[PDB]
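Okay, so here's the structure we're looking at.
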Number of protein chains: 2
Amino acid sequence: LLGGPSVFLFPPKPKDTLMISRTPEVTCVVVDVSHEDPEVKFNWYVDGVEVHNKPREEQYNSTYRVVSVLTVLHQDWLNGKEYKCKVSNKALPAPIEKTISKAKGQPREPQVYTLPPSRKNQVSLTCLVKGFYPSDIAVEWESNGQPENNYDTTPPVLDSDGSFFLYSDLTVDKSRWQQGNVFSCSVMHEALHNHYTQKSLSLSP
Amino acid sequence: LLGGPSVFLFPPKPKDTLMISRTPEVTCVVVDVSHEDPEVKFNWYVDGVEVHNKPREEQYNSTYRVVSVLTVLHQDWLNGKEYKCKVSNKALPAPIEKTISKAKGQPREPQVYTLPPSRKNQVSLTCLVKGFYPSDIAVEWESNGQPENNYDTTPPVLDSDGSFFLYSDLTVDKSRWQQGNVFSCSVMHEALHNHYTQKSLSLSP
């Protein structure tokens, strides 16, 4: 397998699994396919039963990169079904197989805490999100209903008690803060009521 | 102790540890401090030696939340020194101690791959980043040198070979794509030459 193609199988976006309006999908990524062997075939399995459905390929200098995407059903993922990507290519000893599923274990509700805002010309607004399981989570910010994209979020990290925690921080203009704009950190997780919660912070007297 | 104060100690942002112009800091977060006991005091230790430099506090209904930040030295963090947060409050049996350091293990260079773009009115541009250790990493996007914030990045995940891998997804206007704008996927990691690599993606004939 060394110098040959590598395969990566990605779970669906947490946000996608937790909204009926969107469609969650697993993604099977193949890079470093040899110039001599462009044909790459994908076989998808849900718990064992083969499914459908085309794969997307492009040339990158000496090699090929191929991505295959399969829609999943919200429930199948949340209920813990196992998804398998099988990648076949003429240069491979035996087809490569990858497997992904939602972590099993008792779900635990995240707890969200806005923190003391801190300070030239910009303000840091932060949210702690902790006590959650599994680690699949979506953390976002908004203001006046519209999204705020200038934020960092730490990857979930395991706590002593076996739950996960993270830290999200949003940078805003000092003046938008001083003008009393309401800023919110929204969290989506399977263990929350309505799969959603929100905590707000503003400058108010 | 339940359900008194809980403490969370956070490492410095990867981007801050890897740029000479920024200040990396460890952050000690205390939540659910009882109304009756506002005083929270902080002891900071690097490898076991007390350092100095105040904490911010605020009331949230019936509780207090307190955050204490300590500037660290780039070299100290990368060299694997151990940071200790010790939190003292009158409601605690014994003061609470939290400890953090860079994971030890042989550093491995991330490998960065732009992937085939995919198609309403919007284009998904994607980057695979894999083969890296430790998981401390920063991933961002630019167009014409300016930052693009409308992306999502999976938390680093452990690969069978002991290294980490992730997937980052930027959403762009179809028209900015068609107009030939160069979109760039910037990665920062300790094992990279210059601590930085860029892979770019555009529509070109």
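Note that chain B is numbered according to Swiss-Prot, with residues 117-169, 173-238, 243-328 shown in order.
According to its header, the structure was obtained by X-ray crystallography, 2.5 Å.
Cβ atoms are placed via backbone N, Cα and C, with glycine included.
For B:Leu117 (mutagenesis position), the same-chain residues that are 6 or more apart in sequence and have a Cβ closer than 8 Å to its Cβ are B:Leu211, B:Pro212. Listed in Swiss-Prot is the mutagenesis experiment B:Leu117 to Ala, annotated as follows: Reduces the affinity for FCGR1A about 5-fold. Abolishes binding to FCGR2A and FCGR3A. Impairs ADCC of virus-infected cells by monocytes. Impairs binding to complement component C1q. Impairs complement-dependent cytotoxicity.
Quoting Swiss-Prot on the mutagenesis of B:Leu118 to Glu: Reduces the affinity for FCGR1A about 40-fold. Abolishes binding to FCGR2A and FCGR3A. Impairs ADCC of virus-infected cells by monocytes. Impairs binding to complement component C1q. Impairs complement-dependent cytotoxicity. Counting only residues at least six positions away in the same chain, no Cβ atom sits under 8 Å from the Cβ of B:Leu118 (mutagenesis position). Under the three-state DSSP scheme, B:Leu118 (mutagenesis position) falls in the coil class.
Here Swiss-Prot describes B:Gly120 to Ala as a published mutagenesis experiment; the accompanying note says: Reduces the affinity for FCGR1A about 40-fold. Abolishes binding to FCGR2A and FCGR3A. Impairs ADCC of virus-infected cells by monocytes. Decreases binding to complement component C1q. Decreases complement-dependent cytotoxicity. Within 10 Å of the C-beta of B:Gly120 (mutagenesis position) there are 15 other C-beta atoms, taking all protein chains into account.
All protein chains considered, the CB of B:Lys205 (mutagenesis position) has 17 other CB atoms within 10 Å. Annotation of the mutagenesis experiment B:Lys205 to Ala in Swiss-Prot: Does not affect binding to FCGR1A. Only slightly affects binding to FCGR2A and FCGR3A. Impairs binding to complement component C1q. Impairs complement-dependent cytotoxicity.
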Give the distance between the Cα atoms of B:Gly120 (mutagenesis position) and B:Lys205 (mutagenesis position), rounded to the nearest whole Å.
16
Where the chain breaks for 3 residues between B:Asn169 and B:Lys173, how wide is that break in Å, taking the Cα atoms?
7
